[PDB]
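Engineer: Supplied in structure tokens, the structure appears directly below.
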Amino acid sequence: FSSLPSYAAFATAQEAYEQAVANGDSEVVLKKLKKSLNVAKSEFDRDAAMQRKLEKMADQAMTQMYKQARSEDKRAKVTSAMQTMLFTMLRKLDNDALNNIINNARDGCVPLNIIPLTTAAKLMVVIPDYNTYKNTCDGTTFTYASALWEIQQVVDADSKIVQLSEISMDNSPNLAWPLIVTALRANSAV
Amino acid sequence: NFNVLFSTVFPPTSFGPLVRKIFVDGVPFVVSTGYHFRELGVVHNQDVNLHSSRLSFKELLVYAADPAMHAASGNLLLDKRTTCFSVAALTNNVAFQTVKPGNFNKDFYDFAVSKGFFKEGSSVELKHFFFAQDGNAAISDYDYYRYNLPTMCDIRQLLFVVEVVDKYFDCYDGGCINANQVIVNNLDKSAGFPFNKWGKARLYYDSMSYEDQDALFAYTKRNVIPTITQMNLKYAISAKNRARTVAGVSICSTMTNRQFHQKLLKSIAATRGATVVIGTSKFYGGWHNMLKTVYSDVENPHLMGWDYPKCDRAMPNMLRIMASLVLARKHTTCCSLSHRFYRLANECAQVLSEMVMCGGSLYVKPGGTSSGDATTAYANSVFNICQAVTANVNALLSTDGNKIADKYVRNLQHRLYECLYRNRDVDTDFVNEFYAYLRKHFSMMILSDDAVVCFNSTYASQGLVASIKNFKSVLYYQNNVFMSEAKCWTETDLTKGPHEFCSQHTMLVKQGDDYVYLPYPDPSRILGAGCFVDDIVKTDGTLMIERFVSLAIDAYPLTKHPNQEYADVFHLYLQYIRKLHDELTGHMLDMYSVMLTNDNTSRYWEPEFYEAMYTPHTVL
Amino acid sequence: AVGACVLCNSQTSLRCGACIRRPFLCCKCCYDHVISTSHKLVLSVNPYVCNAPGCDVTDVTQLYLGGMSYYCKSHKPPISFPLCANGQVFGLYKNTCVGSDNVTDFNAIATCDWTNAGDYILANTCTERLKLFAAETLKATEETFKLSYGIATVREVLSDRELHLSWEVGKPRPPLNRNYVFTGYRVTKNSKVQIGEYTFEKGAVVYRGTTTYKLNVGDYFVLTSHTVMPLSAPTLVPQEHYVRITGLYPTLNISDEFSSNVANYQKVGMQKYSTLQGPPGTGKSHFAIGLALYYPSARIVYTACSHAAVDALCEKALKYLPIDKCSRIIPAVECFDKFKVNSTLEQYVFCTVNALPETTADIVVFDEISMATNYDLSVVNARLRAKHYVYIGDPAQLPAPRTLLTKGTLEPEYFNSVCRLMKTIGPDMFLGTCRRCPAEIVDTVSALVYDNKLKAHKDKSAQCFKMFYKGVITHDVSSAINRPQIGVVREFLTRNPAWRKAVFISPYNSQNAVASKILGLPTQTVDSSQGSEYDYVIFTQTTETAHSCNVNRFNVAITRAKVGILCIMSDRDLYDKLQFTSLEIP
RNA sequence: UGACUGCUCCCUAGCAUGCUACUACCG
RNA sequence: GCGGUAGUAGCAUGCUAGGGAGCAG
Ligand SMILES: [Zn+2]
Ligand SMILES: [Zn+2]
Ligand SMILES: [Zn+2]
Ligand SMILES: [Zn+2]
């Protein structure tokens, strides 16, 4: 803002004109002073305006390109995360029972609702009350979905271990009742 | 219609996505390559490749939204809390979610009490609170889908009601738009499951460039992509103590539904003077204009309003299909015949019957609407118009034609029967005639399952126009609900507007020289919003003074009410605003030394700033 | 799109577009590289090309920035701004640059199309990242050159040791032996199908591979060109002689595999690297085997440069070290699978640098330094980050298949950075004990390059033969033939009964194929055939030109045979240097 | 853990247009 | 003598972008 190309000419002309004015010369030198300084300031005006426009344009361009780079970095990391999640969840497919039921299909297509029903290794049961409990998972082994399951653990709504010896009719009102029962496939998968 | 009836015989485990095994660089996957609908039969994908190299970004997005892998890599689940079908459990624990109470603003309550409020025997009292819920509330609320039953329809009458509804939806334009013309507001909201583990919608709208979005949108015109919906509990003020739940749809569904429907949705919300009043505001004389439009030139005017019990849990599937088909009728040039069917199949597989994730488990949604998709309110309006039209048809066709004095109405009834049960193709002249008859004798104003009707009264008494009983019968035999007439009103004096529309009452006041209609809310709602807040930082008024300015804007028209406490609410709000401002200025000048000025701040505690919001002169 | 520039290490966003490897260039460096060189393309988060519709300019010094896009002189708006100004290109982090003065040598590296000796002189004469960039671009240009070849159109097969195979039109016959591996992939209907890892013998096509497939229709034999990944670690890590033996545990007893192996450990236990300077059959094999049990509680890695040279890599390891302590790494081509594959926890892993299970160690051994480039040193230093390691190999061996250079031979000083590192300051180790060899190789290679630090262990009976025959050379194709070999094999087996079961060094593999077709001798590769030599070998004439005979191709060829080393004087060899027995042909 | 729409108020930044003003150039 | 043009300052108007908040279905 102080070393512009026209600054040298403008300042030198102003200094010379004002020295001539301080010399106390005639009115012709004053008119020449006025004209020269007017045109000098007029030419300095656009040189002082266009540069300021250009700097702000350049700054906006820099900011936009920086934010584009940040967006690309975020895209790369989200792609890596999705790939990792897929390849991690792949490793639990039990690729022998799944293959055994896929090959029985006449064209390779099977409903999705029967894959956990015939290939899962673990079963989870949520029981509202004792009357429902004694009709579904009474004892230590029960049958569901044409398979045999054996109990492995029982917890309550607070996630604390509960032993089957205290799930009775008298002791029912002393438990956080949304009980969760975990079982394993017997003779088949786990 | 026939598929709906025939699908009730076959086992329920043979419906849904169909999966198979594909190979990517020698490793086996499990992906969905089709669907088996209860209504649309068997649908197979068109672009499926078994052997492929390393996959791209949009393939990752598609494979990460499919429920196939999540269901196949999870444990079996047998849930006895509900009677809906259960698929699998994604973890080893069950999640129980509670709802917390509200926060008490003691300063406002003390200020209100010190001014003669909340006395015994008063007509203004608090009945809006924050209710708390226990652990097993989300599943208990989800178990209300048991009211959705398979319903067969009268096809020869639905095929005419749909024509009349399409006549109603005729003044708009629509079609498909490119990915660079989509307008999204608030990109800082959730993206659904499983996309909420890595960021909000901003991350996925920035990481995806324009031709990626275009390719993804063009992918769903030849394939079906099933997704997963997450259920969340609301934390808001209310007057009843039942839990409220909304549905969070996945990003892959919203991103394409916007490109499919946004042009028509924006064209609907920009028209004034139509039947659907979505987009019209109530400030600057909007309410008066809407009320004058709905009155039209009916001859013996009465007013009527009704209510839908369990509107979204009990709406049959066929009406949702009809609403989607009616909305998708603007694509006669931009889309082919197979593209439209595949778009319909995608919509059905994503927002009508899909896997929902409640707690930490996957369930099967029987039917109904999932409030939270990209086209909720407009579909609700289409459904409301359809129900009104069939109620009118049933009212007219079930009248002894030997006692109709007017011969024009008798000929109209004869032609209606002929066009329903003796004509196989559309007859446009009679559709236009019936539409004109309905618009002359039965005027409606619809906003997403809320409606006000101005109808001819002598015609309704003689049975030539629908009544409340007709709505009750239609709801009973077509919606599987009972509509008690204790939630419906009727007004025989037009100088007092509708008894209730969008939770607002109507009063006819004199402003300027003429008389206009103004809406006012329930005072208890305003006071409850004042006294009970979510967040702790809103129990310090000086930090947020702009809350009370908006609350006083909402409560202005209460000063014209003949009852006296109603105006006292507005005056109390103004005095509290002034007290808060004085507190801020003095409380800041004291310990610090910053001196505050009261330039153009006194406008907020004088009535002229608020009076200008209900006077017809558009501003800003 | 964001990283450090190869000279100032400052953050940049500009990629040069005229260099095949697209390096990261600093803004001042970008200006210097674009001004003093005809590299006039620059890439950023968006390309620096004119975006005016219908226009096509790809300069950088010609464009003007206007609005949000980039424009040229013919489409600059009234609000324009030149990108190339102030001697500094417009990009991110433009105010946090420092510049550099090493731009002339960087320009030479970038501009060098790899033609003459000075190419490798300046490749080995620069700073670290320039060495890495030069090695990367050298492998890039050689792999592009070899992928600029046709596809072997095959539709039928005669039998084993026979083949009809056709190249493309306008494409010449590719190089012959396993030094240029033939691994192709055919198609059945929709994708590619397996063919086999093979190599061709002559033009009759015998199979020197290691499998047999039902080869016929639609077969595509190709010299598979592989995409080169960028380097991470430098070619070598500067060593510092330790005082503590951290992790290393000299056992209470002495596992006396070899005697001087104690000194081996004594000076390899403190410096960050070492090297096994081994003449052929002079302890180049099992000093690491002794180290295996003297330092049994130290994670020890073994590697080589080619899948062919795994003989001593794999034999004594299972022969004498415990079974479980060994481990195998093989991609799944055909090689020794003697140890266990798919095992991450072990103390003795044996493999090549092709593919390893990423881990770090504290002791490594690395074989075949002669045909090893700085790229291989960098990749072994990146995959394995250890505390000490040894590079087995000797300068008195063969260079890598650097067919790129044609004018000047690549001498010991130009093998790689380490191979001259031990040349200038001296080798880390120097042995002088030949395991089983008469003193012929002693005299020869000790007068030539061994400086006579090893002397006569086995007696010199002077049964080896060298004659006065010269030979005549004739070129036909990229392989040549020798009439004074088609006749000379017979003329040299006329009555001498000792070299009938000798091995045939192959400066020209086609000549060896013809010799096998006519008389019949085993084919012996030149570069990747160390340790496969038998007790008895013939060094044949096979050439007179600068193909093989300056110094360093026969330094190991003189050691192929043990007692009967028939090394006839072929061409301008080291004739008047020693004593050799001779018999004159009739 | 926080869905889809619609309307309204407040604060800051930029752009466009208009009004007035102060110098200077030109006829 | 009048007008045009070039900067500079204050004021007003409508859009776009960002942030905070309120109501309704
Ligand atoms: Zn369309
Ligand atoms: Zn370059
Ligand atoms: Zn630099
Ligand atoms: Zn151009």
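Note that chain B is numbered according to Swiss-Prot, with residues 4704-5323 shown in order.
So this one's electron microscopy, 2.9 Å, going by the header.
Cβ from N, Cα, C; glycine included.
Below are the features listed in Swiss-Prot for this protein:
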- B:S5151: active site (ACT_SITE)
- B:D5152: active site (ACT_SITE)
- B:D5153: active site (ACT_SITE)
- B:5004-5166: domain 'RdRp catalytic' (DOMAIN)
- B:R5125 to A: Complete loss of RNA guanylyltransferase activity (MUTAGEN)
- B:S5253 to A: Reduces RdRp inhibition by remdesivir (MUTAGEN)
- B:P4715 to F: In strain: Eta/B.1.525 (VARIANT)
- B:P4715 to L: In strain: Alpha/B.1.1.7, Beta/B.1.351, Gamma/P.1, Delta/B.1.617.2 Iota/B.1.526, Kappa/B.1.617.1, Lambda/C.7, Epsilon/B.1.427/B.1.429, Theta/P.3, Zeta/P.2, Mu/B.1.621, Omicron/BA.1, Omicron/BA.2, Omicron/BA.2.12.1, Omicron/BA.2.75, Omicron/BA.4, Omicron/BA.5, Omicron/BQ.1.1, Omicron/XBB.1.5, Omicron/EG.5.1 (VARIANT)
- B:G5063 to S: In strain: Delta/B.1.617.2, Omicron/BA.2.75, Omicron/BQ.1.1, Omicron/XBB.1.5, Omicron/EG.5.1 (VARIANT)
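Could you place these features in context, so I can see how deep they sit and what lies close by?
Structural biologist: Take the CB of B:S5151 (active site) and look out to 10 A: across all protein chains shown you find 19 other CB atoms.
Other C-beta atoms found within 10 angstroms of the C-beta of B:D5152 (active site) number 18, with every protein chain shown included.
Taking Cβ-Cβ distances under 8 Å and a sequence gap of 6 or more within the same chain, the neighbours of B:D5153 (active site) are B:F5204, B:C5205.
Sequence-distant contacts of B:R5125 (mutagenesis position), defined by Cβ-Cβ distance under 8 angstroms and a gap of at least six in the same chain, do not exist. Reduced to three states, the DSSP call for B:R5125 (mutagenesis position) is coil.
Secondary structure at B:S5253 (mutagenesis position), as computed by DSSP, is helix.
Non-local neighbourhood of B:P4715 (variant position): B:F4788, each in the same chain, at least six residues away, with C-beta under 8 Å from its C-beta.
With a cut-off of 8 Å between CB atoms and residues at least 6 apart in sequence, the same chain places B:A4792, B:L4793, B:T4794, B:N4796, B:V4797, B:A4798 near B:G5063 (variant position), listed in sequence order.
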Engineer: Same-chain residues six or more away whose CB lies under 8 A from the CB of B:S5253 (mutagenesis position)?
Structural biologist: none
Engineer: Reduced to three states, what secondary structure does DSSP give B:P4715 (variant position)?
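Structural biologist: DSSP call for B:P4715 (variant position): helix.
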Engineer: Helix, strand or coil by DSSP: which one applies to B:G5063 (variant position)?
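Structural biologist: In the DSSP reduction, B:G5063 (variant position) maps to coil.
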